[PDB]
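K.L.:
Before I ask anything, here is the structure I am working with.
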Amino acid sequence: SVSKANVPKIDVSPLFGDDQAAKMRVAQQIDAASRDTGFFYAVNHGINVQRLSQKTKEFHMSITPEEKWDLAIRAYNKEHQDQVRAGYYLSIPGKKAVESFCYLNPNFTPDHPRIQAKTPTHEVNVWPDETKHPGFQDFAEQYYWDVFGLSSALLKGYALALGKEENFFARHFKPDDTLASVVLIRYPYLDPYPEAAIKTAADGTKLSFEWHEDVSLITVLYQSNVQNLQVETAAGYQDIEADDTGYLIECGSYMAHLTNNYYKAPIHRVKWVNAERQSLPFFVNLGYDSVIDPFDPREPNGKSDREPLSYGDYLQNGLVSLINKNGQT
Ligand SMILES: CC(C)[C@@H](NC(=O)[C@H](CS)NC(=O)CCC[C@H](N)C(=O)O)C(=O)O
Ligand SMILES: [Fe+3]
């Protein structure tokens, strides 16, 4: 028997406005969700997610094998030693069904001081040929800033929920330095679906991606309408309902660190489902040198002995560890 998680729908539209009490009522809902199973759906978010899905499908369904090698990250193409994060992540027919394309802050150019300094986790995005993929780069860059805007407002809700002033997180989330990323993931329909691409959980469930916590402050996720996610609870894994009109929001492990686990990073996994679908996360990451002072809203004095953690080190370590534990995607 598999139960179903309570995933509240939260109208986040007040977070874009100037009605402070309405913002507090959104914040209370974020607090309640974050203290329960974590996840909530942000609704009334203002982003055209139908166009996001359409433009993403057009890219996934038209990119050629040649273009995939030309854009491939270093894990697939030794010529591309600078691509640890950004680029194409290839499928392996018979072995690995998922494939994806990751891009970073469009302001990371050769002019940017973090690129000049060669700081880890900063890379210049790679893109397919414009004439072969008309409008794709422009769509993808616009989307980065659209979802940046939503995420900034969500971060105001999380700050208010934790008893802070509304810019407590968002002040560290800036277009000039954010390490945030978009990933356009394709999960294919395959007939036959190769068993080598399916993992078996300890509890017997067939999975496409094993349990993990997110490497993020928060994660702002669109998925097409195919149920697949499960969240761990003390009584076992519970199904998260799909909703292709909203964004599924959760805390990542940086939030758990800074709140002394008051808002935990929910453990979750991806069930195997033989269906063509999309998983389009935006990982809300701060800047490389961003440090948030930890606190514990359970203590009267709010004091935490947890050490302040630099975001860039957290991200570097976290992305490597996730690959080591859950496989190169
Ligand atoms: C759980 C979903 C969000 C999705 N999984 C994922 O996105 C998984 C787990 S959160 N995330 C990752 O692999 C980290 C990608 C980091 C990215 N290359 C970057 O450099 O920033 C899936 O559908 O498999
Ligand atoms: Fe995740």
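Heads up, chain A uses Swiss-Prot numbers, so what you see runs 3-331.
This entry, so its header tells us, was determined using X-ray crystallography, 1.4 Å.
Cβ coordinates come from backbone N, Cα and C, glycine included.
Sharing the feature lines straight out of Swiss-Prot:
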- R87, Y91, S183, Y189, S281: isopenicillin N binding site (BINDING)
- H214, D216, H270: Fe(2+) binding site (BINDING)
- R279: 2-oxoglutarate binding site (BINDING)
- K98 to E: Strongly reduced the catalytic activity (MUTAGEN)
- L223 to I or V: Strongly reduced the catalytic activity (MUTAGEN)
- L231 to I or V: Strongly reduced the catalytic activity (MUTAGEN)
- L231 to T: Abolishes the catalytic activity (MUTAGEN)
- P283 to L: Abolishes the catalytic activity (MUTAGEN)
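Situate these features within the shown structure.
P.N.:
Every protein chain shown contributes to the tally, and the Cβ of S183 (isopenicillin N binding site) ends up with 23 other Cβ atoms within 10 Å. In the three-state DSSP scheme, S183 (isopenicillin N binding site) falls into the strand class.
All protein chains considered, the CB of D216 (Fe(2+) binding site) has 25 other CB atoms within 10 Å.
Listed in sequence order, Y189, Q225, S226, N227, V228, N230 are the same-chain residues six or more apart from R279 (2-oxoglutarate binding site) with CB atoms under 8 A from its CB.
Listed in sequence order, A198, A199 are the same-chain residues six or more apart from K98 (mutagenesis position) with CB atoms under 8 A from its CB.
In sequence order, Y249, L250, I251, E252, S281, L282, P283, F284 are the residues of the chain that are 6 or more apart from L223 (mutagenesis position) and have a CB within less than 8 Å of its CB.
Every protein chain shown contributes to the tally, and the Cβ of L231 (mutagenesis position) ends up with 24 other Cβ atoms within 10 Å.
When secondary structure is read from DSSP and collapsed to three states, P283 (mutagenesis position) falls in the strand class.
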K.L.:
Suppose the Fe(2+) site is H214, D216, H270. Which further residues of the same chain have a Cβ inside 8 angstroms of that site's Cβ centroid?
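P.N.:
Everything else in range on the chain: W213, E215, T221, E252, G254, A267, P268, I269, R271.
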K.L.:
Could you round the CA separation between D216 (Fe(2+) binding site) and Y91 (isopenicillin N binding site) to a whole angstrom and send it over?
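P.N.:
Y91 (isopenicillin N binding site) has its Cα 19 Å from the Cα of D216 (Fe(2+) binding site).
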K.L.:
Checking proximity to ligand 1 here: which binding-site residues out of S183, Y189, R279, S281 have their Cβ closer than 6 Å to it?
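P.N.:
If the test is a Cβ under 6 Å from any atom of ligand 1, the answer is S183, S281.
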K.L.:
Could you work out which of the binding-site residues (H214, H270) has its C-beta surrounded by the smallest number of other C-beta atoms within 10 A?
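P.N.:
Counting other Cβ atoms within 10 Å of each of the binding-site residues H214, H270 gives the minimum at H214.
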K.L.:
So among the binding-site residues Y91, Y189, who's got the most Cβ atoms within 10 Å?
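P.N.:
The largest 10 Å Cβ neighbour count belongs to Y189.
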K.L.:
Cα-Cα, whole number of Å: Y91 (isopenicillin N binding site) versus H270 (Fe(2+) binding site)?
P.N.:
22
K.L.:
Quick one: Cα separation, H270 (Fe(2+) binding site) versus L231 (mutagenesis position), in Å?
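P.N.:
Roughly 7 Å, rounded to the nearest whole number.
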